[PDB]
Amino acid sequence: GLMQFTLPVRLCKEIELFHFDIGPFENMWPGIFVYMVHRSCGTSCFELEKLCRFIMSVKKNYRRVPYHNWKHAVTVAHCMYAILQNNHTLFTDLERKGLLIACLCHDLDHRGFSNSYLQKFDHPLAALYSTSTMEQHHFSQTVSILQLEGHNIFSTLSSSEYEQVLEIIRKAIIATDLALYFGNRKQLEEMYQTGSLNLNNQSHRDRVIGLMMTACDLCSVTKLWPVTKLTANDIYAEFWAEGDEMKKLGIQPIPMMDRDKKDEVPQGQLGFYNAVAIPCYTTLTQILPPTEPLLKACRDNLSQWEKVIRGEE
Ligand SMILES: O=c1ccn(-c2cccc(OC(F)(F)F)c2)nc1-c1ccnn1-c1ccccc1
Ligand SMILES: [Mg+2]
Ligand SMILES: [Zn+2]
């Protein structure tokens, strides 16, 4: 109860900012997370011994892939933390609890492959879940770890609250399926502009949490340029590995994933910023004005990629 986590002055200050980078020291990430959970929810909301055990089990169940790894997990959790801290009064006690957990677990057991690769490979998980295949697997993994002994960090919740919070987590994790983003943002836009968006409508909160999850998930595009630029190497390293596996199944992969088409990455990023990222953070800013820094930072990077194409780097 009286064991407050603290951080070095630079991290103490720089962690409250959206563009924070959690650094190269793996061993500090658990403490960074607990710090955020405390500041974002309360010193009280989780039992420290249970939390740490949960944190470490979740870490053990991320894999050593170039991008969809433990560092991504914590990065995504941090973006959410920022959003929650800049929208203090908008969210319930359970929402602040479940969402940070949802983000930590959102890519549990990821192997670096898209849902499509599993379909075409005919992976057994694809049999079990036709849509949002990895995301239903990520949620399922979260439930496993939650049921290990000494791991129920929600043990003080009533039966009801427990079910609510696990439903927050489930919907939140499903929403990281980007195929579902496009519709979700379309609807939030029309609801916002036609004035009908309404945060007492649970059906509407669900959608809004979905968009926050897309925002947090994509948040490497909202970092300072050198962090964004370097993360890109990792994202594309998984892509090209998948392309390879596609070619192995006798299927020319889309150029995004073809490592013989490395030269098209800059134009590919442009496309993605215009087609995906900029819309995401625009709409999110409209719904949640204080998240504007994500939009700004995203635009800055879009400009930086334009500069790559023009040979200015
Ligand atoms: O830099 C990028 C370039 C292309 N894509 C991407 C991913 C999936 C489908 C897609 O094309 C679509 F289907 F949308 F048209 C494009 N994502 C990123 C990116 C940036 C940050 N995260 N992130 C990412 C990575 C992997 C998975 C989900 C997001
Ligand atoms: Mg994912
Ligand atoms: Zn992710």
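Residue numbering for chain A follows Swiss-Prot; the residues present correspond to positions 724-1036, in that order.
The way this entry was determined, per its header, is X-ray crystallography, 2.5 Å.
Just so it is clear, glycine is given a Cβ too, placed from its N, Cα and C backbone atoms.
Annotation source Swiss-Prot lists active site, proton donor at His791. According to its DSSP assignment, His791 (active site, proton donor) is coil.
Classification of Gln992 (3',5'-cyclic GMP binding site) by DSSP places it within a helix. For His791, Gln992, the entry in Swiss-Prot reads 3',5'-cyclic GMP binding site, with the evidence type experimental evidence.
Long-range Cβ contacts of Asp830 (mutagenesis position) within its own chain (separation 6+, distance under 8 Å): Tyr785, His791, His795, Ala796, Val799, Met857, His861, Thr899. Swiss-Prot lists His795, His829, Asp830, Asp940 with the feature divalent metal cation 1 binding site.
In the three-state DSSP scheme, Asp830 (mutagenesis position) falls into the coil class. The divalent metal cation 2 binding site feature in Swiss-Prot is assigned to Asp830; the stated evidence is experimental evidence.
Among the sequence features in Swiss-Prot, the mutagenesis site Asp830 to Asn is noted as follows: Reduces activity 1000-fold.
For the mutagenesis of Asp830 to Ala, Swiss-Prot gives this note: Loss of activity and of zinc binding. The structure shown keeps the original residue.
Ligand 3 lies within reach of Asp830, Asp940 from the recorded positions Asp830, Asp940, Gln992, judged by a C-beta closer than 6 angstroms to any of its atoms.
Looking only at the recorded positions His791, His795, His829, the densest Cβ neighbourhood within 10 Å occurs at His829. In the three-state DSSP scheme, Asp940 (divalent metal cation 1 binding site) is classed as helix. Within 10 Å of the C-beta of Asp940 (divalent metal cation 1 binding site) we count 22 further C-beta atoms, all protein chains included. Looking at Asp940 (divalent metal cation 1 binding site) and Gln992 (3',5'-cyclic GMP binding site), their Cα atoms lie 16 Å from each other.
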